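Enquirer: I am attaching a structure below and will ask some questions about it afterwards.
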Amino acid sequence: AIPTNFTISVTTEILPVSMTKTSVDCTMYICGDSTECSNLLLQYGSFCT
Amino acid sequence: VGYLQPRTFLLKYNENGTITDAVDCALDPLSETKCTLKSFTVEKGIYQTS
């Protein structure tokens, strides 16, 4: 088999690049507006860090 | 005469076991970043605080 005619086509491929940058505050998500909660979370500061 | 206030202070101890440097963690955003990173000489760059 020897090709005689020819055709032109366009192949489209979808590939992601990146996403969106987000920030989650540990204090605002766990306690927020409290003193004893913050004093107790101070012991778990390494986890939030 | 001065009135003491409950403020978070970061201390730097030397080889003699005595306090040689104190940083007020509640005074400026740079001081807050220094207290969070537990450092005293921050380089160049952006940082996230409270």
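The numbering of chain A matches Swiss-Prot: 713-761, in order.
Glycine is treated like the rest: Cβ placed from N, Cα and C.
Annotations for this protein, taken from Swiss-Prot, read as follows:
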{"type": "VARIANT", "residues": "A:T716 to I", "note": "In strain: Alpha/B.1.1.7"}
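Could you place the listed features in the three-dimensional structure?
Expert: Reduced to three states, the DSSP call for A:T716 (variant position) is coil. Around the Cβ of A:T716 (variant position), 5 further Cβ atoms fall within 10 Å across all displayed protein chains.
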